[PDB]
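One structure is given here, and the rest of the page talks about it.
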Amino acid sequence: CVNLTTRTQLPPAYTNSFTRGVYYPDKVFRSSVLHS
Amino acid sequence: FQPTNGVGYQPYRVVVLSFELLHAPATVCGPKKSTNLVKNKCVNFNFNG
């Protein structure tokens, strides 16, 4: 291993997720339904 | 443990088999033999459990 030290230290930035991050919760096929 | 201990202190090995029945692809299976697929008929089916 080599430790790289030439890095500028600034605070984290933040943004808006909008509607991303939705995934298929399971492995079963269903259609024309609303599942909670 | 020593060999002559009472049944209270005798070793009982265990192998709990935790069978997972969640819905997903199934790989471990029973030794049952498969038959030909029959369509458009009233049948008793068994598809991967």
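Chain A uses Swiss-Prot numbers throughout; the residues present, in order, are 15-50.
Just so it is clear, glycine is given a Cβ too, placed from its N, Cα and C backbone atoms.
Listed in Swiss-Prot as a natural variant, A:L18 to F is described as follows: In strain: Beta/B.1.351, Gamma/P.1, 19B/501Y. In this view, A:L18 (variant position) is surrounded by 5 other Cβ atoms within 10 Å of its Cβ, with every protein chain counted.
For the naturally occurring variant A:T19 to I, Swiss-Prot gives the following note: In strain: Omicron/BQ.1.1, Omicron/XBB.1.5, Omicron/EG.5.1. Summarising the environment of A:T19 (variant position), the number of other Cβ atoms within 10 Å of its Cβ, over all protein chains shown, is 5.
Quoting Swiss-Prot on the natural variant A:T19 to R: In strain: Delta/B.1.617.2, Omicron/BA.2, Omicron/BA.2.12.1, Omicron/BA.2.75, Omicron/BA.4, Omicron/BA.5. A coil conformation is recorded for A:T19 (variant position) in the three-state DSSP classification, outside any helix or strand.
A simple way to gauge crowding: the CB of A:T20 (variant position) has 4 other CB atoms within 10 angstroms, across all the protein chains here. Under natural variants, Swiss-Prot gives A:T20 to N with this note: In strain: Gamma/P.1.
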